[PDB]
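Take a look at the structure below.
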Amino acid sequence: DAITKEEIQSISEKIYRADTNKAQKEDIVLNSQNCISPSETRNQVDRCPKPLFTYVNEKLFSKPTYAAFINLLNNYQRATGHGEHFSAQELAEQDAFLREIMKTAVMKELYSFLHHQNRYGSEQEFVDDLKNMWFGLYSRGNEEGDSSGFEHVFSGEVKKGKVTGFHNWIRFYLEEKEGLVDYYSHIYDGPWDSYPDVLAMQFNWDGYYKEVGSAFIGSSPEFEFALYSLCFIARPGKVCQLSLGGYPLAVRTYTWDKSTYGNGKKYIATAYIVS
Ligand SMILES: [Ca+2]
Ligand SMILES: [Ca+2]
Ligand SMILES: [Ca+2]
Ligand SMILES: [Ca+2]
Ligand SMILES: [Ca+2]
């Protein structure tokens, strides 16, 4: 069944209200500090001397979907050109993440919507497709299987001396805590006055610069995984107009176009919040 623009905006609001594992107001203290003009993002000047996350209540990271998500963030080599080889325990981490997110109201809402729209006949089929499109390996650089949709969006990569991808707040917080991310500034702070919020950030990640990295702030991993999958499944390759807490938010997805899985199906090249 065709998924309409109106149907996308209804399910995106259902996903937003169902996100009970999101950070509560008291679980994160943000310090956005200096905002610069979009014309100054190539300056590479650190205008924020304090970390972006002044405090995060790390008990949030004991929630099973956060623990399973964080367990995946040490499985990759950010520099493209280095093939990825997952251990049996690392493939079990992918299954554990998918099993944990499927227990949430967020993923139950998305699967129910997609099943009603006749895109998937079963949860098993849907989980298998998600595992392929997100965790399947493809080649961005010098070696085979150095990248994936999940690595690009959630872990972040370095290609040709610049940061590429890197759109997740938990990954940002954990690297910043280790001194591996240095927050420089933002150009945009979304209309939400609660979590999830959106910030468009400039930052240095262990020697490489990210010019405009838009990220949800305070969302659970299942919220982000559901919305990015919704945009990719319903509108692959296009800008999908979501509605979140009554405010519009546009997301771009692109298919990977150098390889396929199964019967000519596409891996996710990227999913991101547009400027
Ligand atoms: Ca429909
Ligand atoms: Ca791991
Ligand atoms: Ca990699
Ligand atoms: Ca700084
Ligand atoms: Ca805001």
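Residue numbering in chain A adheres to Swiss-Prot, whereby the residues present occupy positions 134-408 in order.
Determination method: X-ray crystallography, 1.6 Å.
Just so you know, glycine gets a Cβ as well, placed from its N, Cα and C.
While the structure shown retains the original residue, Swiss-Prot records the mutagenesis experiment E284 to Q with this note: Abolishes endoribonuclease activity and increases RNA-binding activity. DSSP classifies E284 (mutagenesis position) as helix under the three-state reduction.
Counted within 10 Å of its Cβ, the other Cβ atoms near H285 (mutagenesis position) come to 26, all protein chains included. Among the mutagenesis entries in Swiss-Prot is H285 to A, noted as: Abolishes endoribonuclease activity without affecting RNA-binding activity.
Per Swiss-Prot, active site is recorded for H285 (among others), and the stated evidence type is sequence analysis.
There are 24 other Cβ atoms within 10 Å of the Cβ belonging to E290 (mutagenesis position). In Swiss-Prot, a mutagenesis experiment is listed as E290 to Q, annotated with the note Abolishes endoribonuclease activity without affecting RNA-binding activity.
According to its DSSP assignment, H300 (mutagenesis position) is coil. Listed in Swiss-Prot as a mutagenesis experiment, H300 to A is described as follows: Abolishes endoribonuclease activity without affecting RNA-binding activity.
Positions annotated as active site by Swiss-Prot: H300 (among others). The Cβ neighbour count for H300 (mutagenesis position), using a 10 Å radius and every protein chain shown, is 22.
Sequence-distant neighbours of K343 (mutagenesis position) (same chain, 6+ residues apart, CB-CB distance under 8 A): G289, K295, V296, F299, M334, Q335, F336, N337. Among the mutagenesis experiments that Swiss-Prot reports, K343 to A is described with the note: Strongly impairs endoribonuclease activity without affecting RNA-binding activity.
For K343 (among others), the entry in Swiss-Prot reads active site, with the evidence type sequence analysis.
On its own chain, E284 (mutagenesis position) has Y209, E217, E290, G298 as residues at least 6 apart in sequence with a Cβ closer than 8 Å to its own Cβ. Across the fold, the C-alpha of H300 (mutagenesis position) and the C-alpha of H285 (mutagenesis position) stand 8 Å from each other. With a cut-off of under 6 Å between the Cβ and any atom of ligand 3, the mutagenesis positions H285, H300, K343 reduce to an empty set.
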